[PDB]
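Visitor: Sharing a structure below in structure tokens format, with a few things to ask.
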Amino acid sequence: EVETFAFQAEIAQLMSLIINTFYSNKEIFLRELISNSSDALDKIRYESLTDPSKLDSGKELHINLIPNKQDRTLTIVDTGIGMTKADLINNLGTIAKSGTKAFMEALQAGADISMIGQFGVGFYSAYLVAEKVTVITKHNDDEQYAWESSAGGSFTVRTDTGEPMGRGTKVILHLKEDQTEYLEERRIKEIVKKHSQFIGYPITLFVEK
Ligand SMILES: Fc1ccc(-c2cn[nH]c2)cc1
């Protein structure tokens, strides 16, 4: 049972700016998604400081990068706090309407797309490299859901019947055909060392074959 939703106008315009602008420094998407994961991991560690049973759904706090060349996908898994259904619908837990207002003022006043993370909407930089993004998520207080969008002004949300997650968020990037470099081992390593050396959680890059 799939529900289809319209993006708010300001979000749809942010995603088409990201899809259509000529901007070569596309590798920042990964920095942005890892930093979102690290923020959700901070949130569940804070909650467990007073209630330890909030880690009954998994005590390990980590980030995994899983390239898959046959599927042409890059997946970013974290065991962070996760999103409820209401977070998913509400622009994936962000204040995206006002953050796009600020961001897209800054672009006309000096800034460039690489500062998108300073406005709370870094998730959407995923569309620099992906034609389609799927977010599987499980929050302790809700069921597991799948959010899905190929841009074009709409997204879908459904109950995910697949592999139980325990707790966390899985961002699946279905990459554009000319962005396959972000599936190679040495290119991902180079981006993680460049932009994410101080993330306070173990980032494991899986290998293939
Ligand atoms: F409210 C939220 C909770 C978790 C996340 C997230 C983003 N990447 N991984 C997890 C985003 C919003």
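Here chain A follows Swiss-Prot for its numbers: 16-224, in order, are the residues you see.
Method reported for this entry: X-ray crystallography, 1.9 Å.
Each Cβ is built from the backbone N, Cα and C atoms, and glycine gets one as well.
Not my notes, these are from Swiss-Prot:
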MUTAGEN   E47 to A  Strong ATP-binding. Strong interaction with HSF1, HIF1A, ERBB2, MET, KEAP1 and RHOBTB2. No effect on interaction with TSC1
MUTAGEN   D93 to A  Impaired ATP-binding. Strong interaction with HIF1A, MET, KEAP1 and RHOBTB2. Loss of interaction with HSF1 and ERBB2. Los of interaction with TSC1
MUTAGEN   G97 to D  Abolishes ATPase activity
Visitor: What residues, ordered by sequence, lie under 8 A Cβ-to-Cβ from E47 (mutagenesis position) and sit at least six positions away in the same chain?
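Guide: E47 (mutagenesis position) has long-range Cβ partners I131, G132, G137, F138, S140, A141.
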Visitor: May I ask which residues of the same chain, at least 6 positions away in sequence, place their Cβ under 8 angstroms from the Cβ of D93 (mutagenesis position)?
Guide: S52, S53, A55, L56, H77, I78, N79, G183, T184, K185, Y216
Visitor: Provide the three-state secondary structure of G97 (mutagenesis position) computed with DSSP.
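Guide: Note: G97 (mutagenesis position) is coil by DSSP, not helix or strand.
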